[PDB]
Amino acid sequence: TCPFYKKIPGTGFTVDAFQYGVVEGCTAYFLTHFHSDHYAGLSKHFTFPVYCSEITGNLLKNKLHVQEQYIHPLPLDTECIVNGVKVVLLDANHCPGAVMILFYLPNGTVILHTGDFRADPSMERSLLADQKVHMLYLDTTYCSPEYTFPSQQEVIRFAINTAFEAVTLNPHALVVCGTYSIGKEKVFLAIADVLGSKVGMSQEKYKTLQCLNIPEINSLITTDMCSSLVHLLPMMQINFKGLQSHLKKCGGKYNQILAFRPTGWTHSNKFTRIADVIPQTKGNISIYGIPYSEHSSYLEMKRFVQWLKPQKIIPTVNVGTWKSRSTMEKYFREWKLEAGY
Ligand SMILES: Oc1c(F)cc(F)cc1-c1cc[nH]n1
Ligand SMILES: Oc1c(F)cc(F)cc1-c1cc[nH]n1
Ligand SMILES: Oc1c(F)cc(F)cc1-c1cc[nH]n1
Ligand code: NI
């Protein structure tokens, strides 16, 4: 059964609620983004209205085969009326097509649902600047002060410089990047661009990237592996055995692999700085774990919430244990007392 934190009270709306069968009284199902834990349950047999971004709608149509008649794409930054209720979609700074949703309830209450997001000061000059938000449904993935990591720009600078140095020293080196979902496309696109290469990948991954429908990505991707010196593989293959196996298939074209595993936060962030990061190495294979996050750091989250000044916060991540729930509630109270309430 559908949990309380996925229902929007005083409406017929749910958010990211496709794995619970027919939800009683739900007239419209919102989907914040195309990640599997959020879309779980959608297929060609779904017959209720789905509201989402254009990019999310492209993925629903082509990857999950949802019928066109049930897909309702909405433009960003635009007041829209859905089943008698004013809504706005805002960029979430997560993966491609990811949104936050502002709901203007009939009773005068205003709700912001962040979906998954990476909070940024630029959100302080969105349509959020205008008015009061009563309730915030918050992506609390990294809601603890130990969760630190660098900016996306700093991580990409490291990856570009590392890859360019390696291939300039050894023109016969291959670069490999791991993936298991949409998001983090900058890692492989930025490396390919500096090396003057397209990114080679499976037909299935090519299809997914096409669905994003953006010319710059299309110009840098191919299914012809032999023509490319940056290859994408499933994240599960980014290990010494998997990479050894892959190098055999390349027909003596390469004699070294440099590989990148984009992760989220890992405990090595507590000790090491991005500039001091070193790889795991075995013979002619090296693997770098790089902390490229598409979720807010603790400090980014705190800044956003202290700016927004919501009356109530409902966490949507780490909700399963009493320890997690208690810890998050203590941070929200600290932030409030500091902020002057
Ligand atoms: O995600 C992107 C990326 F990684 C590289 C790029 F050039 C463009 C995008 C993008 C996202 C939405 N519109 N365009
Ligand atoms: O955390 C808050 C903050 F930083 C500023 C603010 F105005 C309110 C809160 C809050 C916490 C729980 N309910 N409201
Ligand atoms: O363990 C707990 C529990 F069972 C119930 C509860 F409300 C809180 C906790 C907890 C643990 C650490 N901090 N808070
Ligand atoms: Ni996500």
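Swiss-Prot numbering applies to chain A: residues 700-1040, in that order.
Determined via X-ray crystallography, 1.4 Å.
Using N, Cα and C of the backbone, Cβ positions are placed for all residues, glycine too.
According to Swiss-Prot, the mutagenesis experiment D838 to N carries the following note: Impaired nuclear focus formation, reduced interaction with PIAS and increased sensitivity to cisplatin. For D838 (mutagenesis position), the count of additional Cβ atoms within 10 Å of its Cβ stands at 23 [all protein chains shown].
Within the same chain, the residues at least 6 positions away from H994 (mutagenesis position) whose Cβ sits under 8 Å from its Cβ are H793, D815, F816, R817, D838, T840, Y841, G963, listed in sequence order. Quoting Swiss-Prot on the mutagenesis of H994 to A: Impaired nuclear focus formation, reduced interaction with PIAS and increased sensitivity to cisplatin.
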Mapped DSSP class for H994 (mutagenesis position), helix or strand or coil: coil
